[PDB]
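> Sharing a structure, written as structure tokens. Questions coming.
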Amino acid sequence: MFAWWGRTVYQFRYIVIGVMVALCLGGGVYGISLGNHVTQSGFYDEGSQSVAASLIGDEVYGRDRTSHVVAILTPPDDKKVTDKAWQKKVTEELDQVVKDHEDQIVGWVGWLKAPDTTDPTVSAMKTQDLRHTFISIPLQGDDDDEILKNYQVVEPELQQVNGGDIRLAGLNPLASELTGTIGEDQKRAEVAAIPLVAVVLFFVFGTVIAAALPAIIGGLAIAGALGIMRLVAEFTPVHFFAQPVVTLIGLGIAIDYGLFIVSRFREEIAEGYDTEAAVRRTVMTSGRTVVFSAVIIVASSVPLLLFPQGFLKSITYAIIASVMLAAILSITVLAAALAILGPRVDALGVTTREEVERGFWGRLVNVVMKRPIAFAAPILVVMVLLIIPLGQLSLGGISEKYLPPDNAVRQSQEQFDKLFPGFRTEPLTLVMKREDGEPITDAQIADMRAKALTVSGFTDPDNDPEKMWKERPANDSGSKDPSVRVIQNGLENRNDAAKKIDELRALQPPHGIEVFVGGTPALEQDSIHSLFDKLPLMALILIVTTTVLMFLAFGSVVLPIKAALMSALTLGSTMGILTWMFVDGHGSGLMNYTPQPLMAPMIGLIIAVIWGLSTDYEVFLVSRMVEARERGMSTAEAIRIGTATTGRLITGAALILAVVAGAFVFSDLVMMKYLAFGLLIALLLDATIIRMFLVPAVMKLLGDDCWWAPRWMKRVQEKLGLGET
């Protein structure tokens, strides 16, 4: 058991050193190079009819690659686009890029390719003043990654047209801007964070090693996480911006764990215990808390596996492997290292009031317990207002509003969207499939169109129903099948989408043929519906699982349901404050971002994380309160000893959470600013208001009830082998 590994680490000291040092360099080269090999197109389309209709549509008519990049060309010296010499010049320039990238571009299409054309919409492309015209440059590729790599192959030559004066916007210029914000945020973090975390560590300690240890743990952590994921990638892959967030969160709570390990070790050394005895009780003492915290986090993450998605699933998978690897390094490499040197790790030093505050905390807790209603009244009245704002919530999807207002690409896009209205559309698709496989008659088409025309409220920009519900264009790379045909059309107001969506699904097609209703508005409204359909069951599993787990940690049945209710209150209050600052806009002008609806599954993730985090700190605290109560003594003694042996710990764990929170205020990315700020604010509010107000008051209210426990449940607890408090 632990005694065995205790003696084995001395007998195998040489190989654990040779392996773990070899592993970090090996994991570094294999990790920095390889293992992240997953696509970015496909984290949201999961099941439903709209996705089947999208695969069938792409399979028959072929993927449409014209809506990738739109470049706006402007002649210098205020010359108009009708200038013929310039057009020839840029055409040769265009032909020059066509000469250099035949393997990436199919070709260019637009009014320039046919100045004298009878096509209405193309004559509607030129602006009424004949001063601006934009062209589309489709690129080769079967997925967005190959496309992006082609954009990076062509961006130089495309950015060199018009003597360098050319603004590049669109899908690929934006994807490039996003991943570049990734690199800017990583480097910003490594040049703003490692010095800040260096001075914060140096200002809390007095010896170099104690402050240098969390950094050593941090470097080994990312190396071992990249190695874990390299092993994970043979079965399931991990991707995205969601990886650095996983490294900052894991490295943070991991430093918290090693903070509680260095603190408990210094404490046992100061009481006068030898290294072995101290390490054995700290091991079990910490390890039992980490095991409880981990099983709690697992119960917080598995329900998402009850309802799959993708991006979220990959993150919950990353969290489980990150917390488990953190616990393993906490109870293996670190504990052994601290065991050999011991207190002479603090010997050399930099050669070249905590008790007064702890007493103020004791006098203040005695004042609170002395006049509790003066605290209970304001807290519970503060409670009603938390959910007032919660009701206001709206749910939406991704769009160009997701970037900061000073980004060049967004303004270029907004200019395109105001200069050339009507070209950008999000249409609903009517995918038609016959099971006989035989062709669809012209009459069957005029009949389907007449029934789609029996529903009002659908856009008609031409002002003519004969031209409505056109057939989709057939590209030269689709397996044309007369068994499938699709017609599409946008909405005048995306808000009537929900109403009209129910009208589209309710239509009865002809006898033998089947109709599929698709398009991006339907996938979004079906994920929204499925989430608000499975939200009650999610909360149900979350509550029953956390209550039984607390019924196992504690011996009571009322205390777990009480903590569950107070954790639900904290949850509701957190999402109510978030809706109160992100939906109505109070605070948007200062932090520089635009208020808009949130992506619901991210609110599910934040609820699970906050719940598990507050529960872990509740188990750590009441776990020490119960250990002291189980050691005898009166209630006031157990209270004082608890809020005395941990005031300095919860204070340092808070300083740490604030340093990391300042690193997430520097984490950039607007949708990351909303999430990271939500977690930081709620975490500080709960960890400085909820725990310290609610706990002393509730325990006081219970009184002697705090110790009751059914007899058969105490024998069950004893029959499993648990109770080494």
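Chain A residue numbers are taken from Swiss-Prot; in order, the displayed residues are 1-352, 382-754.
Looks like electron microscopy, 4.3 Å, at least that's what the header says.
Each residue, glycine too, has its Cβ placed from N, Cα and C.
Below are the features listed in Swiss-Prot for this protein:
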- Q40, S41, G42, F43, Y44: 1,2-diacylglycero-3-phosphoethanolamine binding site (BINDING)
- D645: SQ109 binding site (BINDING)
- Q40 to R: Binds to SQ109 with a dissociation constant (Kd) value similar to wild-type (MUTAGEN)
- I194 to R: Binds to ICA38 with a dissociation constant (Kd) value similar to wild-type (MUTAGEN)
- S301 to A: Binds to SQ109, AU1235, ICA38 and rimonabant with a dissociation constant (Kd) values similar to wild-type; when associated with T-319; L-638 and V-686 (MUTAGEN)
- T316 to I: Confers resistance to ICA38 (MUTAGEN)
- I319 to T: Binds to SQ109, AU1235, ICA38 and rimonabant with a dissociation constant (Kd) values similar to wild-type; when associated with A-301; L-638 and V-686 (MUTAGEN)
- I572 to P: Binds to SQ109 with a dissociation constant (Kd) value similar to wild-type (MUTAGEN)
- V638 to L: Binds to SQ109, AU1235, ICA38 and rimonabant with a dissociation constant (Kd) value similar to wild-type; when associated with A-301; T-319 and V-686 (MUTAGEN)
- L686 to V: Binds to SQ109, AU1235, ICA38 and rimonabant with a dissociation constant (Kd) value similar to wild-type; when associated with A-301; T-319 and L-638 (MUTAGEN)
- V688 to G: Binds to ICA38 with a dissociation constant (Kd) value similar to wild-type (MUTAGEN)
- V689 to G: Binds to ICA38 with a dissociation constant (Kd) value similar to wild-type (MUTAGEN)
- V197 to M: Increases resistance to BM212 with 4-fold increase in minimal inhibitory concentration (MIC) to BM212 in liquid and solid media (VARIANT)
- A326 to T: Increases resistance to BM212 with 4-fold increase in minimal inhibitory concentration (MIC) to BM212 in liquid and solid media (VARIANT)
- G750 to D: Rescues the growth defect of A-293 variant by partially restoring the membrane potential (VARIANT)
> Given the recorded 1,2-diacylglycero-3-phosphoethanolamine site (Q40, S41, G42, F43, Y44), which additional residues of the same chain have their Cβ within 8 Å of the Cβ centre, ordered by sequence?
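These residues sit around the 1,2-diacylglycero-3-phosphoethanolamine site: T39, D45, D144, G310, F311.
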> Please name which of the binding-site residues listed here, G42, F43, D645, is nearest in space to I194 (mutagenesis position), Cα against Cα.
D645
> Counting other CB atoms within 10 A of each CB, which of the recorded positions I194, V197, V638, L686, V689 comes out lowest?
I194
> Look up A326 (variant position) in the DSSP assignment and reduce it to helix, strand or coil.
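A326 (variant position) sits in a helix per DSSP.
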> Which of the three DSSP-derived classes (helix, strand, coil) applies to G42 (1,2-diacylglycero-3-phosphoethanolamine binding site)?
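Assignment for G42 (1,2-diacylglycero-3-phosphoethanolamine binding site) reads coil.
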> Across the 29 residues missing from the deposited entry, can you see how many angstrom lie between the CA of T352 and the CA of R382, as a whole number?
26
> Looking at the recorded positions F43, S301, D645, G750, which ones sit with their CA no more than 10 Å from the CA of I319 (mutagenesis position)?
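Of everything listed, what lies within 10 Å of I319 (mutagenesis position) (Cα to Cα) is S301.
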> Which Cβ among the mutagenesis positions (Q40, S301, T316) has the fewest C-beta neighbours inside 10 Å?
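Among the mutagenesis positions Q40, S301, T316, the sparsest Cβ neighbourhood within 10 Å belongs to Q40.
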> Which residues, sitting 6 or more apart from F43 (1,2-diacylglycero-3-phosphoethanolamine binding site) on the same chain, put a CB under 8 Å from its CB?
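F240, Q309, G310, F311 - these are the non-local Cβ neighbours of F43 (1,2-diacylglycero-3-phosphoethanolamine binding site), listed in sequence order.
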> Within its own chain, what residues at least 6 apart in sequence put their Cβ under 8 Å from the Cβ of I572 (mutagenesis position), listed in sequence order?
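For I572 (mutagenesis position), the qualifying residues are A593, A597.
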> Tell me, if you would, which residue among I319, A326, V688 (recorded positions) has the fewest other CB atoms within 10 Å in the structure shown?
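With the recorded positions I319, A326, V688, fewest surrounding Cβ atoms within 10 Å: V688.
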> What's the CA to CA span in angstrom from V689 (mutagenesis position) over to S41 (1,2-diacylglycero-3-phosphoethanolamine binding site)?
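Cα-Cα, rounded: 31 Å.
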